[PDB]
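What follows is a set of notes on a single structure, which appears directly below.
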Amino acid sequence: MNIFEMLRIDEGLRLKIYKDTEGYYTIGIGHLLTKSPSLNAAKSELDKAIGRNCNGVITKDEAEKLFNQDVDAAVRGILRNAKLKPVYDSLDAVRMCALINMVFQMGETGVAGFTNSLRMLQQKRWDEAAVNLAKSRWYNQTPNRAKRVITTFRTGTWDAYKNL
Ligand SMILES: [Cl-]
Ligand SMILES: [Cl-]
């Protein structure tokens, strides 16, 4: 399993503009277009991102391109962040994926706010971090995805993504 497959499973793939769990206009594999309530703002952002007149629809190759760009940016965002980088560098390869997953979903800023969970992951107190990670709006709003990610941090295995 790898980060791309992990996120493909958590975000799904949709070739027409849709609303995410928060009601924000999104497309492809979890690519957020705008937090604005206007569908035209979204269609505007979309064409701008793809570089052609899409009218709300994209191809699978286009969705995959946005996906690569997005994974890349999440990674870089972690490397640039003083609170994130040290944690990420301390993690094994499976667990790094869990951190990338969070940043992809909630942004750098959002994840960097998980101060105590972050310190616990750094110290490798897996069970403790899992419980702390659970005391969040994230877990309460998107419990199934949060459980998969937390299970990943807790075990360092892909068990939670097996059979999906
Ligand atoms: Cl809570
Ligand atoms: Cl969920």
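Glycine is treated like the rest: Cβ placed from N, Cα and C.
The DSSP secondary structure for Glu11 (mutagenesis position) is helix. According to Swiss-Prot, the feature active site, proton donor/acceptor maps to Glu11 (among others), an assignment based on experimental evidence.
According to Swiss-Prot, the active site, proton donor/acceptor annotation covers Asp20 (among others), on the basis of experimental evidence. Using a 10 Å Cβ-Cβ cutoff, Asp20 (active site, proton donor/acceptor) registers 17 neighbours. DSSP assigns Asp20 (active site, proton donor/acceptor) to coil in the three-state reduction, outside any helix or strand.
Sequence-distant contacts of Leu32 (substrate binding site), defined as residues of its own chain at least six apart whose C-beta falls under 8 angstroms from its C-beta, comprise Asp20, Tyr24, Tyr25, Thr26. Taken residue by residue with DSSP, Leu32 (substrate binding site) is part of a strand. Here Swiss-Prot flags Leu32, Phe104, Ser117, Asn132 as substrate binding site.
For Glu11 (mutagenesis position), the same-chain residues lying six or more positions away in sequence with a CB closer than 8 A to its CB are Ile29, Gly30. Experimental mutagenesis is annotated in Swiss-Prot for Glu11 to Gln, with the remark: Complete loss of activity.
Under mutagenesis, Swiss-Prot gives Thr26 to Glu with this note: Complete loss of activity at neutral pH; covalently bound substrate. Its Cβ taken as reference, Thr26 (mutagenesis position) is surrounded by 20 other Cβ atoms within 10 Å in the chains shown.
Under the heading of mutagenesis, Swiss-Prot lists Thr26 to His and annotates it as follows: Facilitates transglycosylation more effectively than hydrolysis; covalently bound substrate.
All protein chains considered, the CB of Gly30 (mutagenesis position) has 20 other CB atoms within 10 Å. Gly30 to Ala appears in Swiss-Prot as a mutagenesis experiment; the accompanying note says: Almost complete loss of enzymatic activity.
According to Swiss-Prot, the experimentally introduced change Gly30 to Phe is described as follows: Almost complete loss of enzymatic activity. The enzyme is destabilized by 1.5 kcal/mol.
Under its mutagenesis entries, Swiss-Prot includes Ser117 to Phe with the note: 10-fold decrease in enzymatic activity. Cβ neighbour count for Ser117 (mutagenesis position) (all protein chains, 10 Å cutoff from its Cβ): 23. When secondary structure is read from DSSP and collapsed to three states, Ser117 (mutagenesis position) falls in the helix class.
For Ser117 to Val, Swiss-Prot lists a mutagenesis experiment annotated as follows: 50-fold decrease in enzymatic activity.
For the published mutagenesis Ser117 to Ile, Swiss-Prot gives the following note: 500-fold decrease in enzymatic activity.
One mutagenesis experiment catalogued in Swiss-Prot, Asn132 to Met or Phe, is accompanied by this note: 2-fold decrease in enzymatic activity. In this structure, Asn132 (mutagenesis position) is part of a helix by DSSP.
Cβ contacts within 10 Å of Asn132 (mutagenesis position), excluding its own Cβ and spanning all protein chains shown: 19. What Swiss-Prot says about the mutagenesis result for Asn132 to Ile is this: 5-fold decrease in enzymatic activity.
A distance of 20 Å separates the Cα atom of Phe104 (substrate binding site) from that of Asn132 (mutagenesis position). Reduced to three states, the DSSP call for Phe104 (substrate binding site) is helix.
Every protein chain shown contributes to the tally, and the Cβ of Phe104 (substrate binding site) ends up with 24 other Cβ atoms within 10 Å. Cα-Cα distance from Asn132 (mutagenesis position) to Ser117 (mutagenesis position): 6 Å (rounded to the nearest whole number).
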